[PDB]
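Okay, structure first, notes after.
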Amino acid sequence: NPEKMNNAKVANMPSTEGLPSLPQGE
Amino acid sequence: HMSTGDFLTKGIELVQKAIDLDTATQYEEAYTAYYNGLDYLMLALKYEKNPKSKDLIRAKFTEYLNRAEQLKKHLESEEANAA
């Protein structure tokens, strides 16, 4: 079932929201 | 372990790798994986016909693009300071 596969892959895409902010300065 | 097509899968596998590299503070390799991943996800978007899938891929693409920007701003800043 290609449709359900595709939908599942999209649903489970990873998140960056746990990653620490990366500041830049001098 | 490589074939043609399957853009979505390739893109997701690379970003999964980027996030682990990112987590490990290996930002040079992380960035490379992010942009490789993003190239594939862009292709995925181009040929995605399901509007909901497209919206969701696009939302994630944006998030990754944002992270990748942070890493490049960091990496090039660092290189300049090394001089």
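Residue 1 is the first one shown; counting continues down the chain.
So this one's X-ray crystallography, 2.0 Å, going by the header.
Even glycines carry a Cβ here, placed using N, Cα and C.
Annotation comment: Swiss-Prot describes B:4-81 as domain 'MIT'. According to Swiss-Prot, the experimentally introduced change B:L65 to D (Swiss-Prot position 64) is described as follows: Inhibits membrane protein sorting to the vacuole.
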Collapsed DSSP category at B:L65 (mutagenesis position):
helix
Restricting to the chain of B:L65 (mutagenesis position) and a gap of 6 or more, list residues whose Cβ falls under 8 Å of its Cβ, or answer none.
B:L38
